Structures are given as C-alpha cells and as structure tokens.
Amino acid sequence: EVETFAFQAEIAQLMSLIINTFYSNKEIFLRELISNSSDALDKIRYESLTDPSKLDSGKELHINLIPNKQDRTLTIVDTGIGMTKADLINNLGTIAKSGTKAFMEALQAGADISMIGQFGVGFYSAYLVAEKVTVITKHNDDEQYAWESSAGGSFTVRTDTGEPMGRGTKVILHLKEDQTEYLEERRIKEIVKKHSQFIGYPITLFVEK
Ligand SMILES: O=C(Nc1ccc(F)c(F)c1)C1CCC1
C-alpha cells in the first residue's frame, strides 16, 4: 500500500531550483547528509542520557557510506533517532517551508547553494547528484517506513518490508548518470576529509568487491 503526496509548493520550487540551477560544486551534498546524520545521532544520544532503554534498538552510534556501482547508488546510513511516518511526511522532520523562504532570499542576496545547510533544508541537496532518493527510516516510536521521490512534485511513503534497520535512517541516492564519481572510493574519501573532518561519530566508507 503506497501513499502518494504532493510536495508543498515552496518545497517543489526548492527542488526544481536545486535540479535546474547550474552549480558545479555538487560535492556538498555529502557534507549536508552527513551533518544531518550527525544531528540525528546527537538526538538519540541526548535522549539516552536520561533513558538508557532508548538504545535498546541499537547501542552503536555511527555513519556508514556504502557505494554500489552495479546499482549506481550511494547509501548514507546512520543509527540516529530516525523519523516517524509523520516526520517523513512533514518534509523529513524539517521546517522546510520557512527554511526555503530564507534560503531563496539569501540566494538573491549573494549566497550560493553550498550554504543550503544554514537554512535547515540540506537534505534536498541530494538532488544535486541523485535522480531519485529513497529514505528508509525507523524511529523508536513508529514502524519502519520508506519515503521516495524523483522530484516532479510528489513523493511516496510506504511501510518498508525490507531488511529491518533497528533504528536510524538510510538515505539511498540513485545517482545521475554523469555523477558516478561519487561512487569512487578516492573521491568519497576526499570529500569526507574536506568537509566532515569534525563529525563526532565514526564514518566508515565501505569498499566494493
Ligand atoms: O536560487 C537560486 N538557486 C538555487 C537555490 C537553492 C538551491 F538549493 C540551489 F541548488 C540553487 C538562483 C541562484 C540565486 C538564484
């Protein structure tokens, strides 16, 4: 059972800008998604400070980067707090409407796309490199769900019957044909060292057969 939703108009406009604007510095998508993972890990860690049982769904707090050249996907996995179904529908737990408003004023007032994270909508920088994004998520207070969008004004949400995740979020980037450099080990390592050197969780870059 798949539910299809329309993006709010401001979010659709944000994704069309990210997709259509000529902007060569696409690598910041990875910094933005890792920083989102770090924020989600901070949240479950804080909650566990007063309720250890919050970590019954997984004690390890980490970030994995999994490239797959056969599928042409880059997956960013974290064991953070995750998202409820309501969170997924409400712009993946962001205040995306007011965030978009600010970001697009900043853009007309000098800023560039790389600053998207300062407006709380860094998730959508995934569409710099991905034609389709799938988000699998599990929050302690809800079931496992899969969100998906190829932009175009709509997204879907369904119960995920795939591999149980325990707790956290998995962002699966179905990369554009000309963006496969972000599956190469040496290019991912470069980006992580350049932009994510101070993330306080272990970031493991998986290698391929
Ligand atoms: O708004 C613009 N681009 C834009 C905005 C948000 C984005 F996430 C993005 F990738 C590109 C134009 C350059 C200023 C006018």
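Using Swiss-Prot numbers, chain A covers 16-224, in order.
Every residue, even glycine, has its Cβ placed from backbone N, Cα and C.
As recorded in Swiss-Prot:
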type    : residues : note
MUTAGEN : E47 to A : Strong ATP-binding. Strong interaction with HSF1, HIF1A, ERBB2, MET, KEAP1 and RHOBTB2. No effect on interaction with TSC1
MUTAGEN : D93 to A : Impaired ATP-binding. Strong interaction with HIF1A, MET, KEAP1 and RHOBTB2. Loss of interaction with HSF1 and ERBB2. Los of interaction with TSC1
MUTAGEN : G97 to D : Abolishes ATPase activity
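Counting other Cβ atoms within 10 Å of each Cβ, the lowest count among the mutagenesis positions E47, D93, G97 belongs to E47. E47 (mutagenesis position) and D93 (mutagenesis position) have their C-alpha atoms 13 Å apart, to the nearest angstrom.
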